[PDB]
Amino acid sequence: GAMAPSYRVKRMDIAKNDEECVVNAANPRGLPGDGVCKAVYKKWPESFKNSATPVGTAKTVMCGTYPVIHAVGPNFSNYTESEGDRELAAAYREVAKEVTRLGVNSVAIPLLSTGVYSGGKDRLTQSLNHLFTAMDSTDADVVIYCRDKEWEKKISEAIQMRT
Ligand SMILES: Nc1ccc2ncccc2c1
Ligand SMILES: Nc1ccc2ncccc2c1
Ligand SMILES: [Cl-]
Ligand SMILES: [Cl-]
């Protein structure tokens, strides 16, 4: 575990993380996809061997000795708000199990279902709160990666509010 487990946020490409493992915002089919998933495919393509997994689950594939945790958030275009919310919480619980099993001291994580799976809605608070529910009982240092400068500010404030 980390000596003093923390949450941090960085505004940069998760493919350039400084953590001991990465969470992919995967699609269920293990396809290269777009956004975070495409960046992860370009950096760790070997990790996409038999990575296909259902919505609400996480599957880890090693790139050399570097673990890539493929986490499949719901596409809110297809799911009801109620069912999507359940699957989004579940995906994060499976990430917490995998991070614990791997025995890593740190993990890089994107906010699941906030991009092309958002169904055109702002889900920063929804997705972050499910991330905290899952990861609060783990002792890994968590580093959240985002792109938008105003999202960085909002994520940073939400972390600081609990400290
Ligand atoms: N500041 C950022 C955040 C995310 C990115 N993703 C890919 C490429 C450049 C990026 C820059
Ligand atoms: N957390 C994020 C958000 C968007 C990105 N786009 C490309 C590559 C990495 C990225 C990480
Ligand atoms: Cl997404
Ligand atoms: Cl963002």
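First residue shown is number 1, and so on along the chain.
Determination method: X-ray crystallography, 1.5 Å.
Quick reminder: no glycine exception, Cβ is built from N, Cα and C everywhere.
What Swiss-Prot says about this one:
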- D13 to A (Swiss-Prot position 1343): Partial loss of ADP-ribose 1'' phosphate phosphatase activity (MUTAGEN)
- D13, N27, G35, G115, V116, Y117: ADP-D-ribose binding site (BINDING)
- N27 to A (Swiss-Prot position 1357): Partial loss of mono-ADP-ribosylhydrolase activity; complete loss of ADP-ribose 1'' phosphate phosphatase activity (MUTAGEN)
- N27 to R or Y (Swiss-Prot position 1357): Almost complete loss of mono-ADP-ribosylhydrolase activity (MUTAGEN)
- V36 to E or F (Swiss-Prot position 1366): Almost complete loss of mono-ADP-ribosylhydrolase activity (MUTAGEN)
- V36 to A (Swiss-Prot position 1366): Partial loss of mono-ADP-ribosylhydrolase activity (MUTAGEN)
- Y117 to A (Swiss-Prot position 1447): Partial loss of mono-ADP-ribosylhydrolase activity; complete loss of ADP-ribose 1'' phosphate phosphatase activity (MUTAGEN)
- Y117 to V or W (Swiss-Prot position 1447): Almost complete loss of mono-ADP-ribosylhydrolase activity (MUTAGEN)
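Here the features listed in Swiss-Prot are placed on the structure.
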{"residue": "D13", "record": "mutagenesis position", "DSSP (3 states)": "coil"}
{"residue": "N27", "record": "mutagenesis position", "DSSP (3 states)": "coil"}
{"residue": "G35", "record": "ADP-D-ribose binding site", "DSSP (3 states)": "coil"}
{"residue": "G115", "record": "ADP-D-ribose binding site", "DSSP (3 states)": "coil"}
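The local packing around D13 (mutagenesis position), expressed as other Cβ atoms within 10 Å of its Cβ over all shown chains, amounts to 12. Among the residues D13, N27, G35, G115, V116, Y117 said to bind ADP-D-ribose, no two Cα atoms are farther apart than 19 Å. Between the recorded positions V36, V116, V36 has the most other Cβ atoms inside 10 Å of its own Cβ, all protein chains included.
Close to ligand 2, meaning a Cβ under 6 Å from one of its atoms, is not one of the recorded positions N27, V116, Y117.
Across the fold, the C-alpha of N27 (mutagenesis position) and the C-alpha of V116 (ADP-D-ribose binding site) stand 11 Å from each other.
Note on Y117 (mutagenesis position): other Cβ atoms within 10 Å of its Cβ, all shown chains, come to 23.
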